[PDB]
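These notes are about the structure you will find just below.
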Amino acid sequence: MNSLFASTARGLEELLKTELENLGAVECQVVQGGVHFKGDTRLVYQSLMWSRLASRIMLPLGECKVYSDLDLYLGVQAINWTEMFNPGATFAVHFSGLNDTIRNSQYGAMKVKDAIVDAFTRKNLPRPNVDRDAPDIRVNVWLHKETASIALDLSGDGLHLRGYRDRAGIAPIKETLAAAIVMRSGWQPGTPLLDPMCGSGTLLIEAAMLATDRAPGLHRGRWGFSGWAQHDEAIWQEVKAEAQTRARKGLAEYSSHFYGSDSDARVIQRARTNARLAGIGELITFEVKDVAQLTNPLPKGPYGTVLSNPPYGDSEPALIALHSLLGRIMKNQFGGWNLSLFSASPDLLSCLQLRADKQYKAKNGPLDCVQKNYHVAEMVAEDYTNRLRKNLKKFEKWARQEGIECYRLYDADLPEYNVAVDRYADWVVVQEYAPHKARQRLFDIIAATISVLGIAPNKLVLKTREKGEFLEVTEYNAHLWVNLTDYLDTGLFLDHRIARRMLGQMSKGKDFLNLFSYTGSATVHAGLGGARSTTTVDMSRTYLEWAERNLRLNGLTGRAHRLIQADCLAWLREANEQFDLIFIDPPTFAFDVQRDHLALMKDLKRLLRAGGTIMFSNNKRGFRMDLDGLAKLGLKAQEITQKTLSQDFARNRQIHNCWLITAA
């Protein structure tokens, strides 16, 4: 009765125990990261050939207490190396674990290594060579809490290398995890299995080996036991031969099929070679195909399962559409099917709009992942979608009528979806305002908006709570630069469009001034209306550079168009020149619009040529114009806020209020 240990990924131990027991193992004890078990020497070779879940399988050689190096040296030498190595066998030591005496792991290894060599030097035998890459004898030692455990590694190479891929390597999913994922999938061997995002095919290949009774060790080239003198070749020959017979019959008897697809031609071609190396390639069909055009290859039945490890990665809008469309295609074409998915993004899985009936947690290196299983039978924020479809009908018609390219599709209409949706030509921005539940609710709003607009995930930009392609856009006759992703705002406030169009009509032969100019869109409108000159002032160099670029865009360059970088309040206090048309649109907040607007109109009065107009805007909620103070200043104010409110901003209840201030 031999005593063995198999290691695995944390989370797989119970699966491992069942598998070990099924192939004959007795007296199994799960422990953290592995499974102690026992069996005769046949059972040892049988477990090496047949375990799909084990990382390594090992033969414990002993164990000792480790204070002082000496304990360790002495502990190691209690084992009879000289007559366990076959002559010429190379070796390596893997040491993990630390304590007070062994403070470094490579020290741990070096010491064991010396102790083993000194077992040979002592008997006037030649020193065994250490060979890190492919030793014939690999010895593991695991130091935990003053005890050191020594084992011979019978795997050699880790057992996930079935022999159908590559010693190096780095697969997103190790072959052992893949096997687990298939076992947990609810997939029934003998029924079709399909993976529409298959990458290199590992999930499909593990399923086909497992279904066709094809042993994980069948195609390996190397084991840990071959340099070991207690090695029993006759027994290993029996296991080997039984493996062959079982594989030949499983493959020949199999009647279902495997379907894999990916949009990447390069991985499909690796998947195809991998499947073929695994002996199983006649049972799988790989094609280069996008999930979008995914069809059920058996529309008349039998039902099977769809299994997959979708991407998760921003590319959020694209990923949401991907998960969302997958869900839609499942329901449409795979009615009756079992679905199982392995992801690092539960939020993305929620986009399928299916309720999982089973779920598993698993680590895939340093990344938490779930696997969820779904059964597909045989409306996703109706609320929000409804208002959107309708707003789209109303505003699309309106925009085309009005010759406008950039407008608000949705402005927090429903208080339970607190988002803005803006259209800029072919693009779309959604701005989250204020509130996993919430993220999924955001995903649902994005999924829905994409669906309702019939747009293209590429062209939606999400700017939320928490490399700049600028876009050329029109506003009536003006052309403007926007940047949809890089700044707090886009370079264009759409609700002011009518005031801007008004500046345009009022402008021929006029000296125009624009204060708190931001990106200067209003200056562009005034310049195209035949301003005789424009002066555009703002405190931000970035925003004036953009202003300038907007002017350039409309052929408005040269001596007649000035941009000035100043605090506008000081520039007002100090300026001499006069203007026919002053557009002024300050921030609400040493300046408060409510308190200060009167002192503003005082200074602005001296800048205002006889006959001129000032157009004054602000967006303070409950702004009161001091009409009394204006009349004192020999000024009159005419409110045009209604005349300047645009339809896409009507049911807003936030208010840009607007005034034409003139003389007496």
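Just so it is clear, chain A uses Swiss-Prot numbers, and the residues here are 1-313, 317-381, 390-446, 453-483, 497-619, 628-702, in order.
Even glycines carry a Cβ here, placed using N, Cα and C.
Over in Swiss-Prot, the protein carries these features:
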- 43-154: domain 'THUMP' (DOMAIN)
- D195 to A: Does not affect methyltransferase activity (MUTAGEN)
- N397 to A: Impairs m2G2445 formation, but does not affect m7G2069 formation (MUTAGEN)
- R530 to A: Does not affect methyltransferase activity (MUTAGEN)
- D568 to A: Impairs m7G2069 formation, but does not affect m2G2445 formation (MUTAGEN)
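Everything Swiss-Prot records as a feature, shown here on the structure.
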residue: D195; record: mutagenesis position; Cβ contacts under 8 Å, 6 or more apart: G201, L203, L204, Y259, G260, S261, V306, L307, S308
residue: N397; record: mutagenesis position; Cβ contacts under 8 Å, 6 or more apart: none
residue: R530; record: mutagenesis position; Cβ contacts under 8 Å, 6 or more apart: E505, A508, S551, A552, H555
residue: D568; record: mutagenesis position; Cβ contacts under 8 Å, 6 or more apart: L545, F546, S547, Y548, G550, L574, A577, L593, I594, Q595, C598
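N397 (mutagenesis position) falls within a helical segment according to DSSP. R530 (mutagenesis position) falls within a helix when secondary structure is assigned with DSSP.
Flanking an unmodelled run of 8 residues are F619 and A628, whose Cα atoms lie 8 Å from one another. DSSP classifies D195 (mutagenesis position) as strand under the three-state reduction. Each end of the 3-residue unmodelled stretch has a Cα atom, at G313 and at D317, and these lie 8 Å apart. 8 residues between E381 and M390 have no modelled coordinates; the flanking Cα atoms are 17 Å apart.
No coordinates are deposited for the 6 residues that fall between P446 and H453. The C-alpha atoms bordering this gap are 12 Å apart. Sorting the domain 'THUMP' (43-154) by DSSP state (H, G, I as helix; E, B as strand; all else coil) yields 37 helix, 33 strand, 42 coil.
Spanning 13 unmodelled residues, the straight-line distance from the Cα of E483 to the Cα of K497 measures 19 Å.
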